[PDB]
Amino acid sequence: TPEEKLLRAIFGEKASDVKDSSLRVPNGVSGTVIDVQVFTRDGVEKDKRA
Amino acid sequence: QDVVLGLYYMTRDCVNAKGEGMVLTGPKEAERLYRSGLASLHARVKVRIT
Amino acid sequence: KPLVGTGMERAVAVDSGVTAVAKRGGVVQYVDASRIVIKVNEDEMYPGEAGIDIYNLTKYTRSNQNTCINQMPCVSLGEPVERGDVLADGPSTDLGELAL
Amino acid sequence: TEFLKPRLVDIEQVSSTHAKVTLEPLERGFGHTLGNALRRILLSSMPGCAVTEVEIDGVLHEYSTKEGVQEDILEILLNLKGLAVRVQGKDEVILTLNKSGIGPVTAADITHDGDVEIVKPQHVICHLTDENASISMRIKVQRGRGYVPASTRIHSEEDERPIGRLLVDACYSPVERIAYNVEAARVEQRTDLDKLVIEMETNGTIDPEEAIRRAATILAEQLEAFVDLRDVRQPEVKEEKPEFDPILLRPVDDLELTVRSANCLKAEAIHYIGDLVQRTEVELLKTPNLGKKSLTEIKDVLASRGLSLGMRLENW
Amino acid sequence: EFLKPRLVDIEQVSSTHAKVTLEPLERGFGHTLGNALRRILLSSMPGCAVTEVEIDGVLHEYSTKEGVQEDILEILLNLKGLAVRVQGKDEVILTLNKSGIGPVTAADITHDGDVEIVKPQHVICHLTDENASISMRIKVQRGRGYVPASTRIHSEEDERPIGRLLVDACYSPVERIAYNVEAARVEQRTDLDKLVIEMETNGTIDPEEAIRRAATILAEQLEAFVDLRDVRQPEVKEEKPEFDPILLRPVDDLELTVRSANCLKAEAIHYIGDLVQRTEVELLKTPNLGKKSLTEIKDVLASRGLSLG
């Protein structure tokens, strides 16, 4: 919207073209993460953690 | 159910107990007697009431 | 354990697959909180390649309802065990008995 | 270790004889412990004076009737138990009532003795009819702790007394009724705290505040034998900063400075060069009639004594 | 006019079990003190207990060490049962390192001066391997009552080492308490009562200290009760006089310097009211009146709790 454009011009706020989606912990549950598994399809570049 | 049971117990009288036939000047001293352990919670007694 | 049971507790405990049960009775040679290694009795040793019996236990994995199913060793070093004895208690099991 | 001590001691005494007392915040469970102890002590063990026995000059037994009194003897017993008497010096005294004429014999008609004060002078006792209205009797007041009913004395009254001696329950404790409620209270972050509501009505003689007061007194006196931690302490340790610095002691005068300058530092609360040395520029500069000349003057003199401007030193 | 209880013989039948007797109790307070003392004893008695444990080769409560048979959780619970007595410090870090086959007893702990382990026979784990070795560091704090992990989470305070293994602190040494009132025949008296308090603890607190601590706490709260204010007061005044005395007083009453004096004078500033009402610019225009004078009048109205605005 215009006014937000005005704000971006004012402060010079480079808008990030990527939205957040991270899988955060459900509300009101607290415990220890005991294990992690990672499944990459064949072909894609395995990350270091995999 | 619990309430009614408590009242039933408290109000029921018994032929013979502690303080049979002693006369109290009012209810507040009745409570004095029961909480002081000088008479059973139910016992036939003559009290003045307004 | 239940203080007042009915006797079925052992039947159910063994029959459920969560307990670990002895196949050839013997002596507990090695016990660790992941595996039970049993030295077979010479009678029960297969003539060709009897060797010892190794039971790997299952540690906290997620059940269908999100409950934990963990097996703990019951017996101690050097204890003699017989065929059909209860090695490890599964979830909500004690010394072979059902303890809900 | 470090406990939580109660604050905000609020007391709403509707009808001075009736006192409601609210207290927070209290650690878990202490509501019932103290409510119960206090209740027990107040109720069962309180030194007081009360009517024990009375002798009627005209009738000999509690079941007979006196002519011209509509109230039966037991009725008078019940009325007189309510009489609140406070004796000062004597341990047991035997008062006599002798009254004539029509109407309700009231507490005011009691024989006026030295030590005894009747807290409720308007208590009716008996109703006397016309033209006869002659009553004389002896009411015995004795001191004791707690509550002792007549029935236990007459049970253990192997010391048989002459006829007419009507025994009465001795209600020494001045409190007629006492109760305590415990309810939820949170200290801004801790929710497991409690409020204590003590409702107490006494029989006039003693004021409620003092009732609670001496109840707690007795309990503290019982415990006193054990509690002994009564430690003392000091704020901090001595000084390691002697503010006697050998060059800074002498007075400003040694600077042989202009009058103007002097009068200005003086009027600026500067006495010894030990004050000046610890003086903010802005101050010396604002002093009216203190300009470049006067300021440079002060500065040059401080430089001559080997010192600088805006000097620093703590504790002076 | 009463008696008062004197602390008499304190029997130790076992290290854990103790009976404390009180002879000269007035009738009626037997139960009162029995109950109060029991309450305080069970509720608030300070004790020490393990607060946390750090073992190296374990990231979280649920993994398992080679060469041991207890699971990590059972080791924590057994440590929870560990009864330890520290004298001076509040937080001590004990170090346990043992190898080889055997049941790990409490005695194997690296023994520090201030620490007394009352029952070293308390088992912790069972080794099962020639080379199986455990090393751990137990942090023990003193506290009262019962504190679970979940509240302690607030006070993380850089728990950054993920190796930290938190256990709930059951800060309470007393396990069981009973009392009996029995007729206390003193050589010249009819009706006195004797209190017999039977107390069973984890074997850390001695009876006399416990009983004294309880009496202390009760004494503190009853002292708190002793005063009852009932006080009232009239103070509440009005807070806006005609013009506020600290605004009526005349400039003369301010006393500064002949210059500033004649300045206010010939400036028509006669009252500290008119004064506090005027701003800098006001005086800047007066001839021979400038920055320093005015600033002086300001530094003085500084201690006169009034500014210029």
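Throughout, chain D uses Swiss-Prot numbering, with the displayed residues spanning 6-321 in order.
The way this entry was determined, per its header, is electron microscopy, 4.1 Å.
Even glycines carry a Cβ here, placed using N, Cα and C.
Taken verbatim from Swiss-Prot:
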type	residues	note
MUTAGEN	D:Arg45 to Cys	In rpoA112; temperature-sensitive, blocks RNA polymerase assembly
MUTAGEN	D:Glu165 to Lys	5-fold decrease in CRP-class II promoter-dependent transcription
MUTAGEN	D:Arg191 to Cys	In rpoA101; temperature-sensitive
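Shown here: features listed in Swiss-Prot, placed on the structure.
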| residue | record | DSSP class |
| --- | --- | --- |
| D:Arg45 | mutagenesis position | helix |
| D:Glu165 | mutagenesis position | coil |
| D:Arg191 | mutagenesis position | strand |
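D:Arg191 (mutagenesis position) sits 61 Å from D:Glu165 (mutagenesis position), counting Cα to Cα. Reported as a whole number, the C-alpha separation between D:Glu165 (mutagenesis position) and D:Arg45 (mutagenesis position) equals 34 Å. The least crowded of the mutagenesis positions D:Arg45, D:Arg191, judged by other CB atoms within 10 A of its own CB, is D:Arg191. When Cβ atoms from all protein chains are considered, those within 10 Å of D:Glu165 (mutagenesis position) total 7, not counting its own.
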